[PDB]
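Worksheet: the structure to be examined is printed underneath.
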Amino acid sequence: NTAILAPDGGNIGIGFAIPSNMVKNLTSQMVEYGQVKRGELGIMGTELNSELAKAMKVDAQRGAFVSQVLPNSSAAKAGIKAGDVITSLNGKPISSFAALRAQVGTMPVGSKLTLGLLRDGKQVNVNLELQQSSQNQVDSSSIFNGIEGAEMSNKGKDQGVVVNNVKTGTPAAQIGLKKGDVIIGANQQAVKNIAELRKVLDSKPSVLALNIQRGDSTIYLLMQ
Amino acid sequence: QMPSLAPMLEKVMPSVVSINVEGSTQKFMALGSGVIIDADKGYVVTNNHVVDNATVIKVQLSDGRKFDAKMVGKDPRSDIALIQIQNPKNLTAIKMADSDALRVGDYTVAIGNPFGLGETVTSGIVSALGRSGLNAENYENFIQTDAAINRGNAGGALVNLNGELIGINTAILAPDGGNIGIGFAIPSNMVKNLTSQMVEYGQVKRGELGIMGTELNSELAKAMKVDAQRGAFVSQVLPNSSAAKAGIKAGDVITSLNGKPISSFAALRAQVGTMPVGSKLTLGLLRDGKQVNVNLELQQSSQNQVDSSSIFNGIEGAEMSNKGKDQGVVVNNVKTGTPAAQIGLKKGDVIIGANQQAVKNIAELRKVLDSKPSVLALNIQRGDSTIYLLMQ
Amino acid sequence: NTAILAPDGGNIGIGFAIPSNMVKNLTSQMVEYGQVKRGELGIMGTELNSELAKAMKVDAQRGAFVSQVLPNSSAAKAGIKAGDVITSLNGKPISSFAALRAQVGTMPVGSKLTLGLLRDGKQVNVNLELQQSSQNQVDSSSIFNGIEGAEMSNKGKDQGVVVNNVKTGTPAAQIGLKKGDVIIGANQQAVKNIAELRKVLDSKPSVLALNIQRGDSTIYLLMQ
C-alpha cells in the first residue's frame, strides 16, 4: 500500500498499492547491488487514446504509441519503427504506455523480453534485450545522508561506486569529490557497489577514508 | 478456489460508462457516469444533475472508445436523465433487477467514475430502503448503501451479486465532499418507468391520485386512533380526482400500494409519481380500524416540467409539454422578460412542426434541434391560425 | 482593388489595385503548391532618379539602377555588372526599380526572361533564368492558425513541407518542432507540399499526427 486519493487526509474508499511483481524485481535488485540498474528499450511514446487512434487509423483504443525509436537502441535493432502501437509485453496485454514503462522500468538490464506490435493494421512480434541507460538515481545524499553533491551509481560488474556528476556548491564536492571518481574501497574495506559502501558507513566510523581512483592515480578522500 | 466478484464483473462492466460534459449558463466542465440501458439504440441512463445545461456530452466506454451522445429526456424531480449515444456500435446493456425485492441485508457493488480516475468498482451492502428527505420537493425513495461512492459516481450502476442493476447511484451524505459510508441510489423500478416514458415522448407524463398527505408518525397515530406507526395519512382528497371517485375519504391511512407495504408518504408519492397517466393500481386503505381495498386509475395533472430551457438550452421563457396524443408541443406559460417570449413565444401556442419536420412531442422537436440548424423555423398554431416563429 | 490613399477612412478619388498579370502568376502558383516559390535575379538596386543619372552620366530619368550583382547569381552569370541601368523587362519598358522587383518577384523559379540593359551609354540585351532564393514566407502560423513557431515552406519537388527556422518560446517548437524537420505526411495522408498539408488540417482532426523526418529517422509529432 502506497497512497490514497483523499481530500482532507482521510480515507474515502480509494487507495493504491504497487503490485507485487514490481516489488519482487525492484527488491531483489536492491539486495544484490544497493540500487536498481534500470534498462530501457529506447522508444519515445504516449498513451494511445481513441482520438489519436483515428488520426493514425489503428483499431485499438488503448496501448503504447511509439513516437520515435532512438538510434542504436534495443528497439532500433529489434525492428520497431515510429508509428507503432505496442499492445502487449510478454504475452500480457498492455493497459497503457505508463504500465509498459513501469513494467520494463522495473526489469534489470539484460532481461530478455518480447513485445507485441501493431504496425499498419498488422500484428507483429519482436524480441528485445533491455540495454543500459542514463537513469538518474542514488544521489551522494542517499548514501551519505546529508552530503549534497554529485550523484553516484554502481559501475560495470562489482567494480565499485562511480560518482556521476558533481554540482558546485554541494558539500560533497566540498571534500574533494569530483565527477569521474571511482570509490573502490572505504576504511580498508573493498567497495564493489553501493551496498558494500553503505555497509562500511553502517558501522558509523568517526572518519570515513574513501579510497577512490581519479584517472590513473589512487587517492584518498577524508570525512567526519 | 477463491471467491470473487471478478466473473460477474467481467460481463457487467462494459455496460457502465463515464460521461464528460461541457456547458454554460460562464463555461463549465462536469463528469459522471451512465448505464447502458439498450445496446441497439445506445440509450444511456444517468443523473439529470450531471448532464443538465450541457452544450456537449461525450460518452466513453470501458474499452476506451469515445462517442458523442445527445439528450432525449430529463426529469429534474426524480433526477433521472436519458441520453443517447450517436452511432451506437457493439454495446452491452445491463439487465435490470426488480428493486422491490431488495432487502436490507443484501450485498451490492457500485460501478462508476470517481474523480475521473476511470471505471472503478467498490462494494458494500444495502444499508436501508426508502430513504427520502435529501431534497423535499423531489421524488425520492433511495436505496442506501455503504459501498464507496464519491464525485464522479453519479449516474453509475449499483448492482446485486448476479450483476443485475438495482439502482443508479445519485448522492451521498457527506461533510467535506468525501465518502463516509453513506450513499444513495434511485431504485431500478423507478428508472425503468421514468426511462421508458422518456424514450417514447421526451418527457414523463405525471399522473396523480389527488390526495393531500403527510407522514403518519406515532404521535399523529395516537391523536387519530390508528394502529400503525408508519404510512400515508390522507389529509384531504381533491374534488373530481381519481381518489375521490375511488372512495378515499380524508382521515384515511394508505398502507400499501399494489400488494407492496408502503414505507411512508414520500415513497407512495415517489411510487405513483413515477407511473404514467392511466396506469391501473390498487391501494390498501385503513379507515376507522378497518382494512380497505380500492381500485384507482391515475389521471392527468398540472406537473411543472420541461421548461423552454431544457429543449432550447438557454432560451428562458414559457414552460412546455406534450399535448394529448402525439399532437405536438404546447407552450405552458410564458413569463415576461424571458428570451423565449422575446421571439414571439406566447402561451397557448402549439408547436406542430420545425424546419419542415413534424413535431408530435418533445422528443421529435429535440430531434430537429439535434441537427443544429442555423435558423429554427417553428410552425406553431395560435388560435385558428398557423404562424411561424424564427430563431438563430 | 486593394487600398486607398485617404485621410479619415473615406474615399477621396485615389484608389489602388494590384494589376491582373500579377494575380494570374501569384494565383496559379498557389493553386499548384500552397505558396509562391519566389525567384530572384540577384542584383541590389535603387530607383534611378534624375540626380543619380547625372552623377552616373546616363540619358534616362527612370529605370532600375544596379548597385551590385551577387556572386553566383543569375544576373552574375548573365553578365550584368554593377553600375548598370535596367530599362526593360521582356520588351516591356520598366517604370522603376519597384516595378522590376514586383514583376520578377511574381514570376516562378526557373522562368526564362530577358532584360534590357544600359551600360556606358550602350544598349544591352541579356537572357536570364530566375533562380532559387531565401524568400521569407509561410510561417507555421499561416497553416496552423495560431501556432507561433518556425517558418515553413515546400521542399524541392513535391517532397513535403520543410520547417525553415524554429524560434524559441514559440508554441510550435513547444511540441517538438525543430528546424530541419520535413513533414512528409499527416494523419496517414501524404504531404507533398503546403497545399496538401492544409488539406488534412481542413478536415479539422482532434489530434494532428505529424509524420516528419529528422536526419535519418522517422518521427511523429502530436497535436490537438
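Chain B residue numbers are taken from Swiss-Prot; in order, the displayed residues are 37-61, 108-474.
Here the Cβ of each residue, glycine as well, is placed from N, Cα and C on the backbone.
Residues annotated as active site, charge relay system in Swiss-Prot: B:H131 (among others). The Cβ of B:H131 (mutagenesis position) has 18 neighbouring Cβ atoms from other residues within 10 Å, across all protein chains displayed.
Residues or ranges marked as active site, charge relay system by Swiss-Prot on the basis of experimental evidence: B:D161 (among others). B:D161 (active site, charge relay system) counts 26 other C-beta atoms within 10 Å of its own C-beta, drawing on all protein chains shown. Mapped onto three states, the DSSP output places B:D161 (active site, charge relay system) in coil.
Residues or ranges marked as domain 'PDZ 1' in Swiss-Prot (evidence: sequence analysis): B:280-371.
Taken from Swiss-Prot, the feature domain 'PDZ 2' covers B:377-466, and the record attributes it to sequence analysis.
Under DSSP, B:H131 (mutagenesis position) is assigned to a helix (H, G or I) in the three-state scheme. Under its mutagenesis entries, Swiss-Prot includes B:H131 to R with the note: Loss of peptidase activity with no detectable changes in secondary structure.
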B:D161 (active site, charge relay system) and B:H131 (mutagenesis position), compared by Cα position, are separated in whole Å by 6
Grouping DSSP H, G, I as helix and E, B as strand, the residues of the domain 'PDZ 1' (B:280-371) number 21 helix, 30 strand, 41 coil
Helix, strand, coil: count each for the residues of the domain 'PDZ 2' (B:377-466), based on DSSP.
-> 17 helix, 22 strand, 51 coil
